[PDB]
Amino acid sequence: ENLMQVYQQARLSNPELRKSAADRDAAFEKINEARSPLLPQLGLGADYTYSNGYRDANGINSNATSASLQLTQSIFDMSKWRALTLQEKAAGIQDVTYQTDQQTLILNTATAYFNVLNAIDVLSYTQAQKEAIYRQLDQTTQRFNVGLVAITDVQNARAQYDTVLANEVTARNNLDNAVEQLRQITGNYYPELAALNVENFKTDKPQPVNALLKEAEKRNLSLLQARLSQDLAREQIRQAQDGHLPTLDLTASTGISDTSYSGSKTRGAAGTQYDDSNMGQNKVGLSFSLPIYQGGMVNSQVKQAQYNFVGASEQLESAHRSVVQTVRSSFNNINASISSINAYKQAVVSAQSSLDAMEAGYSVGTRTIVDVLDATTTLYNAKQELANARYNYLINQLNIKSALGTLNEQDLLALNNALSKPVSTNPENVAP
Amino acid sequence: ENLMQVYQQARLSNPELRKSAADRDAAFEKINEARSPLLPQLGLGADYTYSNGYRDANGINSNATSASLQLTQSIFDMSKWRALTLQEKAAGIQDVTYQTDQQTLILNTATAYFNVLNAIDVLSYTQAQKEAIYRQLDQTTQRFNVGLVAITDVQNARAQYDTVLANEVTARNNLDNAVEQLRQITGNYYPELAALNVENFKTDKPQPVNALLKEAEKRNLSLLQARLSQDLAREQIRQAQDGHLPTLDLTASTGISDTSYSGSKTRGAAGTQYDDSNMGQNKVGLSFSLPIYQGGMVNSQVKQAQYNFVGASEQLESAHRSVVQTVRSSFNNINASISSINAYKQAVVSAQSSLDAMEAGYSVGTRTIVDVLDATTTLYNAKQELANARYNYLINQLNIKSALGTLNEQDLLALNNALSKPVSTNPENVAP
Amino acid sequence: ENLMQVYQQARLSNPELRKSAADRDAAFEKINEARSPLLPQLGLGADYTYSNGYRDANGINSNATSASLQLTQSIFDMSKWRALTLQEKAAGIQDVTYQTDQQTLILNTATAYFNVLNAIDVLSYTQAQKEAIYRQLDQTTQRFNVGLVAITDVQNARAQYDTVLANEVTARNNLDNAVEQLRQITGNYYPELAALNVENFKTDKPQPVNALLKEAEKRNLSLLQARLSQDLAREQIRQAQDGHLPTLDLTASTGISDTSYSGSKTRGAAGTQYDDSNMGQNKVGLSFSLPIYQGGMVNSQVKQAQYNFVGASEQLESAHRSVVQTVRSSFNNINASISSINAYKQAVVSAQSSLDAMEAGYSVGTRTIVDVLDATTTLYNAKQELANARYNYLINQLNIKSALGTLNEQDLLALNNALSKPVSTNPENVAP
Amino acid sequence: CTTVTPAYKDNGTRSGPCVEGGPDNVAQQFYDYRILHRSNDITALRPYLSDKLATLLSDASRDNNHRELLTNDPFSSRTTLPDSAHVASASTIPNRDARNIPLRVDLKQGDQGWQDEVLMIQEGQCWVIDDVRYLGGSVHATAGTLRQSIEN
Amino acid sequence: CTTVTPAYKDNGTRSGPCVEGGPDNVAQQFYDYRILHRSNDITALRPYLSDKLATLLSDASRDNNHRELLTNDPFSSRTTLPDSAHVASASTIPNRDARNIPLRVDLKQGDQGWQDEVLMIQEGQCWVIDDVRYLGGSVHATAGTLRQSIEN
Amino acid sequence: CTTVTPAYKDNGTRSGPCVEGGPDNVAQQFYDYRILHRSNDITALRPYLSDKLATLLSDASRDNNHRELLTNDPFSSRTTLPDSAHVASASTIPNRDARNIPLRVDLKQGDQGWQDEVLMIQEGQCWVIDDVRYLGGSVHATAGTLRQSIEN
C-alpha cells in the first residue's frame, strides 16, 4: 500500500468529509425553502360554530358551518427575492468551506501516512541501541566477575539497560499509536506500507515567492470565502434597506356557508330576517400595503447592516494579510528543509566513515565488538534523522501547494514516485 | 488532607459544576414550557371604540364597548407532541453532558493534587543542589585565596551559584502556583497534604484491551451522547414531516357588548335600525385546517432534516472511532508507565550505591565533602524522578477508568490507600 | 522607529480592532431598533375586491375598494421597556469587550516588536558561531593535509560546518518571519528599529501583591464584564416575569370605501338595500388585553430565567478566582524574571573574563586563533541570552499592568525611554 | 426547482452480489433471513457482507482459532438466535453522499432485549451491513465489535 | 406537570446556627443588625458568618496583628458604619444546586456611596455570608477581600 | 433618539491634497480620470494615491529598475487601459471607524474583463486609493499587489 491507494481509500470512508458534504447539500437544498414563499400558496379550511344569544338577544341560537378554499400569491415583494439571493450566496460560501475541508483531508492523510514510517525508523534505531547497551552491560558484568571494576559500575550499567528497555517499550507504543491514527483516518488496517526510495528522491528549488503570491492572491480558498462573505454582507445591506418598499398580493377564495337559526325569538314573525342561508362566494381581490414611519426600525436596521459590512471588510483585509504571511513562511520553510537535508546527509556520511573505521580496527585487532556496536547505533540514529528530514520536506511541498489553494490528488500522484519498496508495520516483525 | 477530603470539598464548592447543573435544570424545566401549548389557553380582553361617520354617513357617530372571555384548546396537532419529545431528548443529552462534567472535575482535582507533590519534590531537590553548589563555590574561593587557580574559575563558580539561586526562585514560584491552582479548583487553602507511601504502593497489570473495548462500547459517555443526538435527528425528521398533517382546534367565548348611536341622522325616523344595543353571546366553535401545496416548503424541510440525520450518523461514526483510539492509547500509556517505574527504581538504586561509595571514601579519607554533596544531589534528583513517575502512573490509571465512562469517587478511595504520610506545603516550612 | 511610533501606526491601521469597533457601534445602534416599537407606528393600506355570489346569492356581484390610514401606539407595555434596558446592558458589555480588545492589541504589538530584536541577537550569535566553526574546519583540513589526523576527523568537521550552515539559514528565516509578523500586525514594513539601551535600563521591585489584588478587584475588565452579565441576567429574569402584566393600546384610523352592486338581482325591487355606497369612517379606540392561565408558559420561563441567573453568578465567581490566580502568577513571574536577570548578567561577566584570558594568552603566544574565536562565540551567546531575559522582563511588566486592567500607551511611553540606539533589521545587513 | 449536485463522483467498487437497497430494508431482510433458516452459515449471507466482512469471516473460519465464536453466533450479542427483530428507521437517503450509517436494532428473545447496533455502508450502488458492535449486557465473547473480535 | 430533580445530594455539613434563609434577605438582616447596634462585635454575628469566616476572624483577633483592621470596620470598605444599606435583589433560588451567589450591596453614608460586594453560600440549608469584596474607592485597609486581607 | 460615539479619535494625519470623499465615488473618479487622459502619469494622480503609494511610486520611478512596469500600467492587471470601469458599490460609511475597505472593480476592455480589486483607506478625512491587487487571469507583471511588486 502506497500513498495513492491510502488516500483513495481515505476519501471514500472518512466520517469528516461526509458530514461536510451533507451540510453542503442541506445548504444547497435550503434554496427551495427560501424560494417557497414566492410560489403560489393555497389551502382548504372548514369550521362549525354554534352561538347562543344572551341579554337582548335572549332565546336566539345560530349554527353556521363554513368551508373555504383559498389561494394567495404575491406580485411585488423584493424581500423574498433578496432572501433567495442571500440563500444562494450562503450556499456558495458553504461550497467553499467544503473545498477547504477536502484540502485539509489530503494534508491530514499525508501527514498520518508519513508518521508511520518515522516511527518505524525510530524503532529500528532503538533496537540497535538496546543490543549495544546489553552487550556493554554484559562486558561490565564479565569485568566485575573476573574483577576489574567496583560494584557501582555494574549498577550503573544495569540502570542504563533498564532505561533502554523502557525506551524500546515507548517506541513500540509510539508505532502502535501511529498505526491506530492511520486506521482512524482511513477506517482500515494497513499491515504493510511503501517506504522512501533513496535513489529516486531529489530535492528541487521552489518557484520564486513572487509567483507564489501571484497565484495565492487569486486562488486561495480563505480569500475567496472572505470576499464572498463581504458580498453577502452587501446583499444584507440591500435586503435590510428594502423595508421602505410597499408590497402587493392577490387572493382568491371559494367559500360555502350553511347557517341555521333557532330559539324562541326566531320562531315568531321575523319572516325574512331569520332564515337558514346557503351562501356561496367566489371572492377574488387584490391588496396593497405601504408602511410609513415606524419609529427607528428600518433606519436602525440599515445602520446596523452598514456596520456589519464594515466589519466584513475588516475581516477580508485581515484574511489577506494572514494569507500573505502564511505564503511567506511556507516559502522559507522549504529552503530551511533543503539546508537541513544537506546537513543530515553529510552527518550520515561521517557516521558511515566512523563505522568503517571501527570495523577495520576490530578486524585488525585494535578494537572490541562494543565499539562497532556503538558505531552502528550512531549510524542508525543519523539515518533515522535524515529520513525524518526527507519526510518533512515532502510534507512541506504539500503545505506550499495548499497555501495557494491548488491542492489535489495530482500532487499525491507526483509524490508517489518516491515510494517504491514495501515494509511491514508489525512491531514484532520489524524488531522482535 | 488526603485526596478524598480534597475531592469532597471540590465537589461541594466549584463554580464550574454548578453552572452545568443549572444548565441541566433549565433544560429539564423547558419541558413544561414545551408542553404548555397543549394545555388549554384562556384569557380576557376588553375594548372601547368611538367611530365618527363621514361622506355618505354624515352626522353618524357610534360608541361601542366590548368585553370577551376566550378559551381555546388544540384537539389534534401532533407538532406540539413532537416538540415535547424533542425537548425531552435535549434534556437527556444535557444530562449526559453534566455527567461528563463530573468526570472531568474528578480528573482535574486529582491532577492538581499530584502536581503539588511534584512541585514539593522538585523544590527539595533544588535546595539540595543549592547547598552543593555553594560548597563548591566556597571551595573554589579558598583555592584561589591560597592560590591554586586563576580568577576565571572563581568567576565561573560564581556564575554557577547565581544560576542555581535563580533556579531555586523559579522552583519556589512553581510550588506557589501549584498551590494557587489547587485553591482555584477547590476554593480553599491547604497548608498540609498527604504524601505517597513507598511501601504501600504497588503496580498491577491492567485488564486486557479487549475487555476495555467491550466495556467502553456500551459504557462511554461520548458514544451515548452521539447516539442520543442521532435519535434527536430522527425525531427532527419526523417533526419536519409532521407539517403535511391537518390541525383541529376548539374555541369558546363569552362576550358582552354595549353600543350607542348619536348624531344628526341618528335623531330621525329610523325607529328600530338606529338604537343602542346591549348584546351578549356565548359562542362555541370548532376549526379544522388542512394546508395544501405551498411551494417546496415542507418537502425541502424534509430533505434538510434527512441531510441533518446523515450528518448526525457521520458524527456517531467519528465518535466511535475516536473512542476506540483513545482507549488503545491509554492502555499503551499505562503499559509504558510500568516500565518507566521499573527503570527509575533501578536508577535510584544505582544512585544510592554511588552515594554510599562516596560516603565510605570520605570517611576513610580519600574523598572531600563536595563529592558526597554532589552524590546526595544526584540521589535526590533520582528520587524526584521516581516519585513523578509514580504520580503519572496513578493519573494514567484514572485516565484508563475515565475512558470507559465509569469514573467516580470509588477510584479515589482506592488511590487514597497509598497516601499516608502528611507533608507541609509552605515553601519556607518545607524549604527554609 | 521606536515602540511608540510602531504602536501608533498599529493602532491606526489594524484590521482586528476596527472589526470590534464596528461590532460595538452596531450594538449601540441596535438601541434605536429596540426603542422603535415604543414609538407610534402609522401606515397606509388600500385594496380592491370583486365578489361573485353563488347558490342562494345567485346573480349577485359586488365590487368594493377600500383605503385606510392607521396609527397605533402602545400606552402601557412593560415588555418593550424591558427590551430597551436589555439592549442598553448588552451595548455596555460589548463596550467592555472592545476595551479588552484594545488592551490585547497593545500587548500583541509589544511582543511582536521585541521578537525582532531577539531574532537579530540570535542571528548575530549564529554568524559568530559560523565564523568560528569554519576556522576550526580549515584548521582540521590543514592538519590532515600536512598529516596529523585521520580522515574521520575531517569528515566530522565538515559535518559540523554543514550543521552550522543549516542553523544560520534557519536563523535568517526566523528573523524574516518576525519582520513579517510585525508587518502583519502593523500593516507596514519597518527597516530599522530602536534597540535596547543598557545604560538606561534598570529593574525595580513591583508593589506588594496585596496592592495589586486590591486594584485588580475593582479595575479588571473580565470581572466587570461578568458583573454586567449577571446584571443582564437579573434584568432578563424581570423581563420574563413581566409576562403576567396586561397590555393597553390606542388605535386611530381614517378609511374610505366605495362599493357597487350589480349582476342581476340587484336590478330589481331592492331599492335602497342594494345600492352603491361611498362610506367614510374616522375610527378611534382603545384595546386592553389581560392574559390568563396559559399552561406553564410564564411560570416555566421564570424558572428558566432564575436558573440562568444562578449560572451567571457561578460564572462571576469563577471569573474572580481566575483573576486572583492570574495576578499572583504575574507577580511571581516578574520576581523570577529579576532573579534570572542577575544570573545572566553574572554569566556574561564570566564569559567576558574568559575571553580576555583567551586573548591575552593568544597575544603572548600560548594560544591559537580558534580558541579566541570560540571564546567570542560563547560571549555572544551569553549576551543574546541576557538581552532576551531583559525583553522578557519588560513584557512581564506589561503583563502585570494588563492584569489590573489599566494598560494604555502611557506604559509604552515609559518603556520607550530604554530604546535609544537604532539597528537595521535587514538580514543581509546584520550578517552578509 | 433546482437539484443538488452530489459532492462525490463514484462511491463504488462493489464486487459481490447484493440486495436491492434500503438501509433499514436491507438490515430487516438480513435479520429475517437469519431467523428463517436456523443454520447461520456464512456462505449464504454473502449478499449481505460488504467486501471485507466476507473475507475476514472466511479467514477466521480457516484460521481454526475462533471455532467457539463462529458456532454459537457471530452476528449477535447472544449465543442463541432471537425470536423477533426490529431495525431502526431511517427515512430514505438523498443522492449518494452517505456512508457509515449505524442503526440500533432491537432484538427480542423470550421476554428479553439487547438492542444491538449494526453498521451500514453503501460500497457501490446498494446498501450493505458491516461491523456489528454487540451493544448489550452479557456480551457473547471476545470484545466490542465483531471486526475487533476477529481482527489480528 | 413534572419537576426537576436536583443534581446534588447533600450540599450540607453545617455546624453553627443561622437565620431562616434568603440570600438578599440574610444580607439585609446582617446589614440591619450592624446598624441597629454600634458595637460591630464578632461573637454576636456568628449566625451570619458561615463556618470559616468565624474561625478566621477569631484567630485574627487572637493573633494581635490586625487590631486596627478588626476595630474600625472589617466588613465594609469604609472605616465608619454606613447610614443605610440596600442589598441587590435575587428573586428566589430554585432547588439546592446553588452556591457562591455574589451580591453588590449599595451602601450610603452622608452623601456618599461605595457599592461593596458580598458572597452567599448555602453550607447546609440556610444562606450565609462570605468574603466581602471591598468594591469601593479608597478601600479601608489591607487588600481585596476580607479573606485575602486576613489569611496568612 | 440617541447617537453612537465613534470609538476612535484621530484617524488622520493627511499631508497631500485629496478629493471630496466617498470610497466608491473616489474609486470611480480615479478610473474616470485614467480613461479621460490616456497619459497615466503619477504626478497628477497624487490626490488619489494615499500617502505612501505616492512616495513608493516616485522612488520606484527613480530606481530605474521598474521601467517596464511603470510604462505599460501599474494600476491594472492588463498592460493596456480599459474601455469601461464599474466600481462595486458601498452604501455610505457611518462615523469614522472604518479603513481598509476593499472594492472589486469590474473592468471591461473590448469584449473582455478581468475584475481587478483596489483598497480604500481614510488617512485623514477623505477616501484615498491603495494597494490594487491584480485580481485577474494573465496578470500584467511582477506579483500579487502593486505594493509587493514595487517593494524591496
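What you see of chain B is 23-454, where the numbers are those given in Swiss-Prot.
Determined via electron microscopy, 3.3 Å.
Using N, Cα and C of the backbone, Cβ positions are placed for all residues, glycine too.
What Swiss-Prot annotates here:
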MUTAGEN   B:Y384 to F  Partial channel opening. Increases sensitivity to vancomycin, by allowing its passive diffusion across the outer membrane; when associated with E-389
MUTAGEN   B:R389 to E  Partial channel opening. Increases sensitivity to vancomycin, by allowing its passive diffusion across the outer membrane; when associated with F-382
MUTAGEN   B:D393 to A  Decreases inhibition by hexaamminecobalt(3+)
MUTAGEN   B:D396 to A  Decreases inhibition by hexaamminecobalt(3+)
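Shown on the structure are the features that Swiss-Prot records.
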| residue | record | DSSP class |
| --- | --- | --- |
| B:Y384 | mutagenesis position | helix |
| B:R389 | mutagenesis position | coil |
| B:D396 | mutagenesis position | helix |
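The Cβ of B:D393 (mutagenesis position) has 17 other Cβ atoms within 10 Å, all protein chains considered. You'll find the Cα of B:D393 (mutagenesis position) roughly 8 Å from the Cα of B:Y384 (mutagenesis position). Using a 10 Å Cβ-Cβ cutoff, B:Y384 (mutagenesis position) registers 17 neighbours. Rounded to a whole number, the distance between the Cα atoms of B:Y384 (mutagenesis position) and B:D396 (mutagenesis position) is 13 Å.
Using a 10 Å Cβ-Cβ cutoff, B:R389 (mutagenesis position) registers 16 neighbours.
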